[PDB]
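As structure tokens, the structure follows; a few thoughts come after it.
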Amino acid sequence: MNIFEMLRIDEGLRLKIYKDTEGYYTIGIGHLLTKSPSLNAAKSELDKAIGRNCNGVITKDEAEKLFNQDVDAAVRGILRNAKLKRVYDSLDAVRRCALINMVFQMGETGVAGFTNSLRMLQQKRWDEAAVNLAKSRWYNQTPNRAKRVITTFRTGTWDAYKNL
């Protein structure tokens, strides 16, 4: 399993503009288009992103293109962020995927506010960190996904995704 397989399980794939768990306009593999309530704003962002007139719909091809860019951006944002890079560099390969997944979903900024959990992950206190991550808006709003990420940080294995 790899970061792409993992995110593709968590995000799904949709070829038509759709709304987030949050109500935001999205497309592809979890590519947020806008937080604005107009489909028209969304459509415009869409066309800007793909470089063609899409009229609200993209090919698989395009979805994966966006996905490649978004993963690249998440990794780069982790590296650019002092607090994030620190924990990243301290972690093993599988747990690094769990951090990337959080950043993709929540943005650099959001994850950086998980101060206490980041600290615990750094110290390799897996069980404690898993308990702290669960005390969040994140966990309460998307419990099944948060819990797969969390098991990933807890165990260092891909078992949570084996099922799936």
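Header entry for method reads X-ray crystallography, 1.8 Å.
Using N, Cα and C of the backbone, Cβ positions are placed for all residues, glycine too.
Around the Cβ of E11 (mutagenesis position), 19 further Cβ atoms fall within 10 Å across all displayed protein chains. For the mutagenesis of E11 to N, Swiss-Prot gives this note: Loss of 84% of enzymatic activity. The structure shown keeps the original residue.
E11 to Q appears in Swiss-Prot as a mutagenesis experiment; the accompanying note says: Complete loss of activity.
Here Swiss-Prot describes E11 to A, F, H, M or N as a published mutagenesis experiment; the accompanying note says: Complete loss of enzymatic activity.
Per Swiss-Prot, the feature active site, proton donor/acceptor maps to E11 (among others); the stated evidence is experimental evidence.
Quoted from Swiss-Prot, the note on mutagenesis experiment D20 to A, N, S or T is: Complete loss of enzymatic activity. Secondary structure from DSSP puts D20 (mutagenesis position) in coil. Within 10 Å of the C-beta atom of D20 (mutagenesis position) sit 13 other C-beta atoms, taking all shown protein chains into account.
Quoting Swiss-Prot on the mutagenesis of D20 to E or Q: Loss of 99% of enzymatic activity.
Recorded in Swiss-Prot as a mutagenesis result, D20 to C carries the remark: Nearly no effet on specific enzymatic activity.
As annotated by Swiss-Prot, active site, proton donor/acceptor applies to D20 (among others), with the evidence given as experimental evidence.
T26 to H appears in Swiss-Prot as a published mutagenesis result, with the remark: Facilitates transglycosylation more effectively than hydrolysis; covalently bound substrate. Mapped onto three states, the DSSP output places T26 (mutagenesis position) in strand. Listed in sequence order, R14, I17, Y18, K19, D20, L32, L33 are the same-chain residues at least 6 apart in sequence whose CB falls under 8 Å from the CB of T26 (mutagenesis position).
Quoted from Swiss-Prot, the note on the mutagenesis of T26 to E is: Complete loss of activity at neutral pH; covalently bound substrate.
Taking the Cβ of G30 (mutagenesis position) as reference, residues of its chain lying under 8 Å away and at least six apart in sequence are, in sequence order, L7, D10, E11, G12, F67, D70, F104, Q105. Experimental mutagenesis is annotated in Swiss-Prot for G30 to A, with the remark: Almost complete loss of enzymatic activity.
Summarising the annotation, Swiss-Prot assigns substrate binding site to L32, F104, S117, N132.
Quoting Swiss-Prot on the mutagenesis of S117 to I: 500-fold decrease in enzymatic activity. Within the same chain, the residues at least 6 positions away from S117 (mutagenesis position) whose Cβ sits under 8 Å from its Cβ are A129, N132, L133, listed in sequence order. In the three-state DSSP reading, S117 (mutagenesis position) counts as helix.
Annotation of the published mutagenesis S117 to V in Swiss-Prot: 50-fold decrease in enzymatic activity; the original residue is retained in the structure shown.
Looking at Swiss-Prot, you'll find the mutagenesis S117 to F noted as follows: 10-fold decrease in enzymatic activity.
In Swiss-Prot, a mutagenesis experiment is listed as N132 to I, annotated with the note 5-fold decrease in enzymatic activity. In the three-state DSSP scheme, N132 (mutagenesis position) falls into the helix class.
A sphere of 10 angstroms centred on the C-beta of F104 (substrate binding site) encloses 24 other C-beta atoms. The record assigns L32, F104, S117, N132 to the substrate site; their largest pairwise CA distance measures 27 Å.
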